[PDB]
Protein chains: 2
Amino acid sequence: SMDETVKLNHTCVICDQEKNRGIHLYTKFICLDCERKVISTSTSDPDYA
Amino acid sequence: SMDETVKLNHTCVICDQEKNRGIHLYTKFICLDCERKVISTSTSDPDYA
Ligand SMILES: [Zn+2]
Ligand SMILES: [Zn+2]
């Protein structure tokens, strides 16, 4: 096992904080808060032109 | 300016790839693909008990 960084409280790829609640795409972890933040940030699909 | 890592193609906090399309919460960047991936992964709110 030398690829995926698991850890007990997975460190938030965003917050840099060790959290046990969130998701994991590849080997990383977006904390559940950021995980919702993202959905909330992406709400700008159209451009400003 | 010594806090936020901008860069031209913001590196995906997930893919480790330099992408100009995606979001940014704090100082990081989830590529737009991962940004959708997350929403898709979080669809497991209830527990397996
Ligand atoms: Zn976070
Ligand atoms: Zn990505």
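The count begins at 1 with the first shown residue.
Heads up, header says this was done by solution NMR.
Just so it is clear, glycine is given a Cβ too, placed from its N, Cα and C backbone atoms.
According to DSSP, A:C12 (mutagenesis position) sits in a coil region rather than a helix or strand. Annotation comment: Swiss-Prot describes A:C12, A:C15, A:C31, A:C34 as Zn(2+) binding site, evidence class a curator's inference.
Among the mutagenesis entries in Swiss-Prot is A:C12 to A (Swiss-Prot position 11), noted as: No longer inhibits sigma-G. Its Cβ taken as reference, A:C12 (mutagenesis position) is surrounded by 24 other Cβ atoms within 10 Å in the chains shown.
For the mutagenesis experiment A:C15 to A (Swiss-Prot position 14), the note given by Swiss-Prot reads: No longer inhibits or interacts with sigma-G. For A:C15 (mutagenesis position), the same-chain residues lying six or more positions away in sequence with a CB closer than 8 A to its CB are A:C31, A:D33, A:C34.
While the structure shown retains the original residue, Swiss-Prot records the mutagenesis experiment A:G22 to C (Swiss-Prot position 21) with this note: Loss of most sigma-G inhibition. A:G22 (mutagenesis position) is surrounded by 25 other CB atoms, counting those within 10 A of its CB over all protein chains shown.
Here the Cβ of A:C31 (mutagenesis position) has 24 other Cβ atoms within 10 Å, regardless of which shown protein chain they belong to. In the three-state DSSP assignment, the secondary structure recorded for A:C31 (mutagenesis position) is strand. Listed in Swiss-Prot is the mutagenesis experiment A:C31 to A (Swiss-Prot position 30), annotated as follows: No longer inhibits sigma-G.
Record note (Swiss-Prot) on the mutagenesis of A:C34 to A (Swiss-Prot position 33): No longer inhibits or interacts with sigma-G. Taking all protein chains in view, 26 other C-beta atoms sit within 10 angstroms of the C-beta of A:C34 (mutagenesis position).
Proximity of A:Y48 (mutagenesis position) to non-local residues of its own chain (separation of 6 or more, Cβ distance below 8 Å) is seen for none. Where Swiss-Prot documents A:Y48 to A (Swiss-Prot position 47) as a mutagenesis experiment, the accompanying text is: No longer inhibits or interacts with sigma-G.
Chain B comes within the C-beta cut-off of under 8 angstroms for the following of the mutagenesis positions A:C12, A:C15, A:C31, A:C34, A:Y48: A:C15, A:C34.
Rounded to the nearest whole angstrom, the C-alpha distance between A:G22 (mutagenesis position) and A:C12 (mutagenesis position) is 8.
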